[PDB]
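K.L.:
Handing you this structure, nothing more for now.
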Amino acid sequence: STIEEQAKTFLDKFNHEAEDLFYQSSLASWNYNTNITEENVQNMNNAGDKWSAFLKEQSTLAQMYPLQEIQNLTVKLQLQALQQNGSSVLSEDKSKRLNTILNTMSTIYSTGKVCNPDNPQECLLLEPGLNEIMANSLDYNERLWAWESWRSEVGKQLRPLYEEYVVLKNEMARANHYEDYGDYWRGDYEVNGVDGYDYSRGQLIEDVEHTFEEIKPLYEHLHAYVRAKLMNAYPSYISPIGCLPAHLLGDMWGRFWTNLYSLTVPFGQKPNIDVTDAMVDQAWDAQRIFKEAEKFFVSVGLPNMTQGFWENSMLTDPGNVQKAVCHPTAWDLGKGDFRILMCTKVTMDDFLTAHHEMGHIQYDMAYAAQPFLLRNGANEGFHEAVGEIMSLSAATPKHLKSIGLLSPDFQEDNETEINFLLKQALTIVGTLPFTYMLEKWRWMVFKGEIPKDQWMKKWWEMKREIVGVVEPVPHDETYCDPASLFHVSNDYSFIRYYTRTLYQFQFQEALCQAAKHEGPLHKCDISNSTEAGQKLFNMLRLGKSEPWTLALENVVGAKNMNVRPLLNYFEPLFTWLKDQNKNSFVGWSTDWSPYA
Amino acid sequence: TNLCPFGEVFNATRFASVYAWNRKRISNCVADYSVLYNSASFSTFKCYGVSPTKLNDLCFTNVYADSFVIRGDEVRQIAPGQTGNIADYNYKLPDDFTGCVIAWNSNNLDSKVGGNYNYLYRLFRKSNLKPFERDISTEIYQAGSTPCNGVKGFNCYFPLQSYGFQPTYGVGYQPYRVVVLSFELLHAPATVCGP
Ligand SMILES: *[C@@H]1O[C@H](CO)[C@@H](O[C@@H]2O[C@H](CO)[C@@H](O)[C@H](O)[C@H]2NC(C)=O)[C@H](O)[C@H]1NC(C)=O
Ligand SMILES: *[C@@H]1O[C@H](CO)[C@@H](O)[C@H](O)[C@H]1NC(C)=O
Ligand SMILES: *[C@@H]1O[C@H](CO)[C@@H](O)[C@H](O)[C@H]1NC(C)=O
Ligand SMILES: *[C@@H]1O[C@H](CO)[C@@H](O)[C@H](O)[C@H]1NC(C)=O
Ligand SMILES: *[C@@H]1O[C@H](CO)[C@@H](O)[C@H](O)[C@H]1NC(C)=O
Ligand SMILES: *[C@@H]1O[C@H](CO)[C@@H](O)[C@H](O)[C@H]1NC(C)=O
Ligand SMILES: [Zn+2]
């Protein structure tokens, strides 16, 4: 028997063993997340520890089959993934040091507390204390206090840990034959050995920067309009040509500009579409919300939910005693077990969230027939891109009128379209420079292009230049402001939110064309279009079995990430923004700062 | 008026594992086949060669009842000319099979929260099964070229795997009880008629 035949048999054993251990761990994890008890924490840890130990052993066994002797690409994909990063390429000591560093940074972030001057007992966590200030307060000093105190007391703790974290991650990545840890992260998009669909790790940097250049004009005009509106609210704090102060952006970091809508809404006399009252008037419950979401996916030709989904999911908050983690999640336990965990309320937001989460489920069901190791999105940005486009269609006035939640007499004028698109841009477009700049800084740090004594100097130079955001207080190299965001201190790659944003509008434009939609892209509803559902399903069933470039081509007809559908979606706003900024300065100077 | 003991096959407390599938020879009795086909309790009732519709008007020398448990998605493998882990390694039907395949969902009996590891199937074998062959061996499968010495190791796997039936599984992974009826015709007494 050849080496390839041995690997096929080895993967045959792994799949059945992994499916069984993964189901026990997910079941144990589900029981804790729905029923928080000390006994359930131990059972989750016990099952989870066996699952991790099994993966560590199987990864070592997989490394005894060299990839150089395998010709079947589907076999090589599964073998390579399990070869993962190996069962720690570093020494046991360095792996132990790295794991303690990761745990300490996570604990500092989740338990970091800030106390108001003159009362050392009235202290606030980030969630919900500091987040509430940054999202709702209009007071300049209160927002500044929360923004600076978080970085000066929690970020400074993370600075020495992050420095050692970079060294150990690069050692692990370089011993895995990557240039650095950033190059390791970019490997999620790498494709080899498929003629016409290959993709290199370095190509991701080029494509992200190339597409970001085309985003700049839209972001510049959104930045100018937002600055003008904020300057009216805070006349003595904002320069007409300068960057936006970092603490006046709607959350702790300015990752999203969503909470700036109240101060920047174009037409403040036209209310939002809020069908929450109509849902309560018709006595909707959580089951009705998920029944309507199920009908939406059936209308495009996708299967209905399994019987186990309705029996085993938790679609409402359990009660007053039995506690549960209420973060909405879609669960793929394997063995045909698909569930949604959600503490659903009768609101428009939860109605759209159900469509988002059931979109995850449809993706999970579609590639269930794939081998265990290929049961995932084509790349890290596919899954949430699929989930986002479901809420796009479900939220349109056209869809809300067909299900009886929006009255037919209600008609939409171009002022409500501008209001809606501006709100969309604050969240979707506002995060793109933030996401790209943050990951570029981490890529350069891992590359070694930024020395340690210039981490914060470079961090705020790039914030001013790329994001048009300026720090309100000078920060020396005792600060670790990037680590004050969850993803940086908890070791999560961040470019996935940039690529996913471009994927979702590529998906939506292709599906809406297959649905023969007429008019602006943002008004489209793919409901009742089996042509759109079939085109999406052709990609969903692939899982990870094919290169993401091919999986993308199945939906949109193109092999690469493209920014034109994003700009097509926001074109009515872009035209409106350019007219609004005729009397305003567009762009920003990087030398102005609020601390003069 | 000796009635064929079909209750002992269909209503057994525990079924056999598919790799060790059970066979019950039925002889010298009266079989009311129409009761089974017109009971509406089975999800699968497919007959090959013979017709389920009122063909209890025929006589056979011997009738064999093979019973075992598999998962729902593997029921399609109990049919002539099928491939897969069950058909190739556990239970094989011939191309010219004359008989009926009967199956029904048994999630209420063969599933248990935490996992029911009583039912096994053969995952590896050197070659495919001949029709109606049974292999209950526990020899360690040699996937490589180094002898296994009778214990698991690198390229050395225990050939039998477990379903681990839990109640929350999807239908395709839930346990199904299967009864296969073979109708033999020799130049012989023909002792099983069954009006
Ligand atoms: C890679 O290997 C898989 C399985 O090892 C091949 O798929 C099998 O194809 C045969 C027919 O040639 C089917 O009978 C099997 O059911 C298939 N199994 C699976 C798991 O798909 C696949 O064709 C191989 N690919 C290449 C390019 O050789
Ligand atoms: C919650 O968990 C406990 C054990 O920790 C268990 O006894 C109890 O039945 C569970 N309750 C529910 C509603 O699942
Ligand atoms: C799903 O649809 C199928 C028809 O294809 C039907 O048989 C089944 O009962 C449906 N299940 C649910 C939960 O709606
Ligand atoms: C979908 O089709 C039904 C008829 O099958 C129709 O009543 C409904 O209005 C349609 N909805 C949309 C959004 O096209
Ligand atoms: C809405 O349409 C009217 C009619 O053409 C136009 O005058 C107005 O400027 C439009 N509002 C916009 C584009 O915001
Ligand atoms: C199994 O038991 C049920 C209920 O007693 C009965 O109706 C059925 O006929 C039995 N099965 C057979 C094969 O006799
Ligand atoms: Zn999601």
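Numbering, chain B: per Swiss-Prot, residues 333-527 in sequence.
Looks like X-ray crystallography, 2.6 Å, at least that's what the header says.
A Cβ is built for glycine as well, from the same backbone N, Cα and C atoms used for every other residue.
According to Swiss-Prot, the protein carries these features:
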MUTAGEN   B:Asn343 to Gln  Reduced viral infectivity
MUTAGEN   B:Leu452 to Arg  Increased resistance to neutralizing antibodies. Decreases HLA binding to NF9 epitope. Increased binding affinity to human ACE2
MUTAGEN   B:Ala475 to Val  Increased resistance to neutralizing antibodies
MUTAGEN   B:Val483 to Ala  Increased resistance to neutralizing antibodies
MUTAGEN   B:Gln493 to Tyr  Reduced host ACE2-binding affinity in vitro
VARIANT   B:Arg346 to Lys  In strain: Mu/B.1.621
VARIANT   B:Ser375 to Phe  In strain: Omicron/BA.1, Omicron/BA.2, Omicron/BA.2.12.1, Omicron/BA.2.75, Omicron/BA.4, Omicron/BA.5, Omicron/BQ.1.1, Omicron/XBB.1.5, Omicron/EG.5.1
VARIANT   B:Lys444 to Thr  In strain: Omicron/BQ.1.1
VARIANT   B:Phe456 to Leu  In strain: Omicron/EG.5.1
VARIANT   B:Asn460 to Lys  In strain: Omicron/BA.2.75, Omicron/BQ.1.1, Omicron/XBB.1.5, Omicron/EG.5.1
K.L.:
Among the recorded positions B:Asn343, B:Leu452, B:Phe456, B:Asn460, B:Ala475, B:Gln493, state which ones have a Cβ less than 8 Å from a Cβ of chain A, giving them in sequence order; state 'none' otherwise.
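P.N.:
Sorted by position along the sequence, the hits are B:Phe456, B:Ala475, B:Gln493.
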K.L.:
So what sits near B:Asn460 (variant position) in its own chain, CB-to-CB under 8 Å and at least six residues off in sequence?
P.N.:
B:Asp420, B:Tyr421, B:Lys424
K.L.:
Per 10 Å Cβ neighbour count, which of the mutagenesis positions B:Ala475, B:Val483 ranks highest?
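P.N.:
Result of the Cβ crowding comparison: B:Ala475.
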K.L.:
Anything from the recorded positions B:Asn343, B:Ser375, B:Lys444, B:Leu452, B:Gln493 with its Cβ under 6 A from ligand 4? List those in sequence order.
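P.N.:
None, as no Cβ falls under 6 Å.
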K.L.:
B:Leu452 (mutagenesis position) has how many other Cβ neighbours within 10 Å of its own Cβ?
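P.N.:
Result for B:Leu452 (mutagenesis position): 19 other Cβ atoms within 10 Å.
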K.L.:
From the recorded positions B:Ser375, B:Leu452, B:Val483, pick the residue whose C-alpha lies nearest to the C-alpha of B:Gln493 (mutagenesis position).
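P.N.:
For B:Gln493 (mutagenesis position), the closest Cα among B:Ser375, B:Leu452, B:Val483 is found at B:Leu452.
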K.L.:
May I ask which of the recorded positions B:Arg346, B:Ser375, B:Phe456, B:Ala475, B:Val483 is closest to B:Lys444 (variant position) if we compare their C-alpha atoms?
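P.N.:
The answer is B:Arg346.
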K.L.:
Which entry in the list of recorded positions, B:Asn343, B:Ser375, B:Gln493, has its Cβ near the fewest other Cβ atoms, using 10 Å as the limit?
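P.N.:
Among the recorded positions B:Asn343, B:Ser375, B:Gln493, the lowest count of other Cβ atoms within 10 Å belongs to B:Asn343.
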K.L.:
Name the one residue among B:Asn343, B:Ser375, B:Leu452, B:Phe456, B:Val483 whose Cα is closest in three-dimensional space to that of B:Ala475 (mutagenesis position); these are the recorded positions.
P.N.:
B:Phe456
K.L.:
Express the distance between the Cα positions of B:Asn343 (mutagenesis position) and B:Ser375 (variant position) as a whole number of Å.
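P.N.:
Between the alpha carbons of B:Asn343 (mutagenesis position) and B:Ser375 (variant position) there are 16 Å.
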K.L.:
Using B:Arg346 (variant position) as the reference point, find which of the recorded positions B:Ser375, B:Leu452, B:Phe456, B:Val483 has the shortest Cα-to-Cα distance to it.
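P.N.:
Closest recorded candidate to B:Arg346 (variant position) by Cα: B:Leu452.
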K.L.:
Rounded to the nearest angstrom, how far is the Cα of B:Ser375 (variant position) from the Cα of B:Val483 (mutagenesis position)?
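P.N.:
Computed Cα spacing between B:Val483 (mutagenesis position) and B:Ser375 (variant position) is 40 Å.
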K.L.:
Near B:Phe456 (variant position), which residues of its own chain have a C-beta under 8 A away, given they sit six or more steps off in sequence?
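P.N.:
B:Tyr421, B:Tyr473, B:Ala475, B:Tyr489, B:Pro491 - these are the non-local Cβ neighbours of B:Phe456 (variant position), listed in sequence order.
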K.L.:
Would you identify the secondary structure of B:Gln493 (mutagenesis position) according to DSSP, in three states?
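P.N.:
The residue in question, B:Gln493 (mutagenesis position), is strand (DSSP, three-state).
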K.L.:
State the three-class DSSP label for B:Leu452 (mutagenesis position), counting H, G and I as helix, E and B as strand, and everything else as coil.
P.N.:
strand
